[PDB]
Amino acid sequence: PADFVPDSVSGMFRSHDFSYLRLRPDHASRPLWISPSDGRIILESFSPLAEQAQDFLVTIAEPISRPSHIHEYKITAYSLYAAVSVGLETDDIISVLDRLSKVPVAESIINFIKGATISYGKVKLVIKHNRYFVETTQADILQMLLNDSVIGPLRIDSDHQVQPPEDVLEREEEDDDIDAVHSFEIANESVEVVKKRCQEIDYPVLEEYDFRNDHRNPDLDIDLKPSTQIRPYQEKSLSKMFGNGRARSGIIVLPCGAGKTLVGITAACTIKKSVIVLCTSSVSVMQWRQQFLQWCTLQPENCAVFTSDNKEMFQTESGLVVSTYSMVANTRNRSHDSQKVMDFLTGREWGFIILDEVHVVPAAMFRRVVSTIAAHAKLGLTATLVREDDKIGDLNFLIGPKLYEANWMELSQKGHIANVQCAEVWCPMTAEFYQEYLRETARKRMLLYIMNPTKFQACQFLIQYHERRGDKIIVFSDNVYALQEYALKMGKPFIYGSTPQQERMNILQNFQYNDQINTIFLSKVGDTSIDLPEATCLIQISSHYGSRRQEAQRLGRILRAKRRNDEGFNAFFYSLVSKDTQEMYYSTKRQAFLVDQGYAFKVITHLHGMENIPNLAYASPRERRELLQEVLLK
Amino acid sequence: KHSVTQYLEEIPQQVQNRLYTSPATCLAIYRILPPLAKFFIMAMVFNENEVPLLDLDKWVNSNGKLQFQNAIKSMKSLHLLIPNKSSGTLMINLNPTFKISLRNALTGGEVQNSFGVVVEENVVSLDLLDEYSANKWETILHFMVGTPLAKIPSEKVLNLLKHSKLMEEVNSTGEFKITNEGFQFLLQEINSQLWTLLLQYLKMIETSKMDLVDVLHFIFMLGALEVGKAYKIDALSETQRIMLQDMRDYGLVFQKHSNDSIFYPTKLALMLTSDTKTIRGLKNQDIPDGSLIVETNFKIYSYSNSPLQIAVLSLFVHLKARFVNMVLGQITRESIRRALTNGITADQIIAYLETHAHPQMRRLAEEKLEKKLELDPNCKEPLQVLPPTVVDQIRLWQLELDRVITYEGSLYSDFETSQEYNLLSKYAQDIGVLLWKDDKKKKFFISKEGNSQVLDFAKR
């Protein structure tokens, strides 16, 4: 139908032999050793061009290992397309690979790298009058465009216009192939069909992004002030999307909770042109506009938030705009505010489109916010490497190329992120838990080690500890009784299972501004979702919480940012686990996740004054047994 | 390691002196005694008189006297001397067989078992006759631990391994696998392993026709020097030559071809004690020919290899697909659990990884070393030498496979006042001898280094 393996084809090319596979002739005199069968490229200390080699591998492929002695090699089709979109000479990379890589360049590996360097799009999508059209630098391109229902049929007969190619680029085709070739100006309407037919017929088109064919008019009411927070991955991600000289929207896969909109506001301001902002849902549009956009330079007086339950100033909104998908297209096209904003969205020519989590909502409506308007740019601030909108015509080839990807090592390390500490306390074993472990093999042991009163104790130590430090504590406990039993055991104004949001907010106000309550317990109701509170000391008790894609989410979600630097590890992550219980397998599953995420992690089982804390309630194995009987009820 | 030294003292006084009959075995037993014990031997080897202990006590000043107790206790256990409560004092003198056999072997004496070697055209080349002996070890070691091909043909050796339970492998089923003893075989590298096997054969070949002094004279003859000519022919006893030929078959005698020639003094006899350099169709790429992969990511990055070696590596890691340079294997808590299933503690493997797999992990260890010991008091943070992250997972895995604990020493009593217990405890932490204590009980179960020094300080 419309699915492309090439975007998500990463994850292969690691299999070789020893009989057929010979030691690379460069192996004697080769700084690297390109294991072509295993797809691994170990960049040892002997490579003089290791920095030059390291960058080239990161483009065409993904370096899985970055060890001190030697690195590791992995194959990524998006990297292959990205390394193909990198622009490095396919032959030149291979030979410096071949000369550097002692393992001879694999025959399959050599073909892919050249296939990267030239393929990853050999399409011929021509452009006329600084715009996008149905043409091609190559001949098979003009045939694809002319015989295209959207490219050709949606293409106006005019070969090119300075204003029409300027304005219309049958939407905005600011992602087309090589222009200045034979083509015809396309209309102002519907590049979904352009992409939905290059979809059906598998036209990998060698695409560009012509960023001042992101011109789109006299200049909007944009306040070109950089007072919005700037921190280093965003700027070099911007430097990637700002490219050479002027603002190009690419695809820049960015996280929601680390200043994602910040690159978009800058690129919107930088073009000094009409821009719309699209977030997931209208309620998030306000949340996003609330929690940053007034800290940001943005004056929301211009940004009409729209729900079509939320009528606002369409077609009169002087500056930039923030609307949302279900508005901008859906079955939730549900008051003529929605359509009229969209009527205004088509009416006003828009330079740039900031997009937030397009993947959750079907691309078809995005293809419908890509069916009607024909802006100049978009901006895909995607959140996952593989998305349900990874159709064979990817949303990458409609907004701008990849400038920012799974290689989140170049950018965030430039100084954005702070230090986050993680820890995993082994709560001591007590006969009943094991007798409880013995008796049932079921998952019902879940709270049976969660309840460990010693686990309560270590929590209380952190509580008095972070109260002593004036710090803040997050606890992730989805139990109700043993949590209440523990919240009863602590006795602070406590967020707990189904905490009243006002009491949550009250405790939160008594938690972050007031240091007296320096412990709140977030149950499973925190995600998803609340406006999650700041993370200095995260404790997690429940560890099933599957699947593990969520555990990436929660880890990201629960560990919120902190503007406190009094503590040396301003984001503690803790995990109170009863050692020798059912989730030692699953507690070991969390540890490997965090170290893959790279958060600074440790284990503290030699607690300073473990038994010296207040409220040794239920401390004895008997009462742990008694609470274990208490929790066998749950 | 069984610490074969403890075996020499176990053999009673006479067979020691019987052992001490050959100035070879006089000169031999001398090199293993602690250096304090060495120093007290030779003094009273030559001055033909006994010495009071007060002088020997006054000879050794403060700390280092623990080696003065280390010297004298090992000294008495193997009875190369005779303590003498002559006039209530302590008259220390060699088991005279030691001293003069030493003195003889010192001043060109009658160690004919020592002089049992013969010098001739030493046609044994540096490369010649030990590659068999080195391959002898390689084949049998592949046999004993379990290689892809277990080419160990030593029927006497195989019975000793199964009979001595050297490897926890099913001798009834022919299994040559690493048990607790088999895991210990994977720990004692050259001395300790060369020690461990010498013990199994002695236990195995001890029923009939032992002739231990001749065995020990013959063992100490082949390893003492390159008997060369006339070793396996002349300088060898009947059971000794059978031991020499059996040592010849086991490689430990590199008994030259024809089965009847001088003692083929293979280098194997040398390594059992030397505790020095260890390196032994027509190609043998070394020394770094072996290789493995152990890094922070807990993964094997193998580029150099050796089959029995990677077979040994596979004994605690999965192997999936041997590639051109790499073997598809990844070390995990599951991977070491293959050995913990065998009861193999994550203790000897610690020392194993720091030493073995280095031929590929040279730079990796070298970059880990960083010389962060003189910088250690300077820069208080050592730079990941040796890798601690692996051992904690091993320990936690070992702790996951644990929960039995015990201590050595002896419970102590007659601690009358708190001052002496406080003063004794305070000094104990200065030298580090106290496992656990309590003023309340005035009892602790530790070594006697504390009791010997308070007695010596009080008495002298």
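We number chain A the way Swiss-Prot does; in order, the residues shown are 101-269, 302-766.
Per the header of the entry, the method used was electron microscopy, 3.4 Å.
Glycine too: its Cβ is placed from the backbone N, Cα and C atoms.
Taken from Swiss-Prot as is:
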type	residues	note
BINDING	A:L386, A:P387, A:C388, A:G389, A:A390, A:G391, A:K392, A:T393	ATP binding site
DOMAIN	A:373-535	domain 'Helicase ATP-binding'
DOMAIN	A:589-743	domain 'Helicase C-terminal'
MUTAGEN	A:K392 to R	Lethal in vivo. Defective in translation in vitro
MUTAGEN	A:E489 to Q	Loss of DNA translocase function of TFHII
VARIANT	A:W427 to L	In suppressor mutant
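Feature annotations (Swiss-Prot) mapped to structure.
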residue: A:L386; record: ATP binding site; Cβ contacts under 8 Å, 6 or more apart: A:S369, A:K392, A:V395, A:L513, A:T514, A:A515, A:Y536
residue: A:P387; record: ATP binding site; Cβ contacts under 8 Å, 6 or more apart: A:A515, A:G688
residue: A:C388; record: ATP binding site; Cβ contacts under 8 Å, 6 or more apart: A:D488, A:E489, A:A515
residue: A:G389; record: ATP binding site; Cβ contacts under 8 Å, 6 or more apart: A:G688, A:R689, A:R692, A:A693
residue: A:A390; record: ATP binding site; Cβ contacts under 8 Å, 6 or more apart: A:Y365, A:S544, A:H548, A:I549, A:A693
residue: A:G391; record: ATP binding site; Cβ contacts under 8 Å, 6 or more apart: A:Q361, A:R363, A:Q366, A:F424, A:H548
residue: A:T393; record: ATP binding site; Cβ contacts under 8 Å, 6 or more apart: A:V409, A:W420, A:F424, A:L425, A:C428, A:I486, A:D488, A:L513
residue: A:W427; record: variant position; Cβ contacts under 8 Å, 6 or more apart: A:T360, A:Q361
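Under the three-state DSSP scheme, A:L386 (ATP binding site) falls in the coil class. A Cβ within 8 Å of the Cβ centre of A:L386, A:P387, A:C388, A:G389, A:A390, A:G391, A:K392, A:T393, the residues given for ATP, is found for these other residues of the same chain: A:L394, A:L513. A:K392 (mutagenesis position): 22 other CB atoms within 10 A of its CB, across all protein chains.
Around the Cβ of A:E489 (mutagenesis position), a 10 Å sphere holds 20 further Cβ atoms from the protein chains shown.
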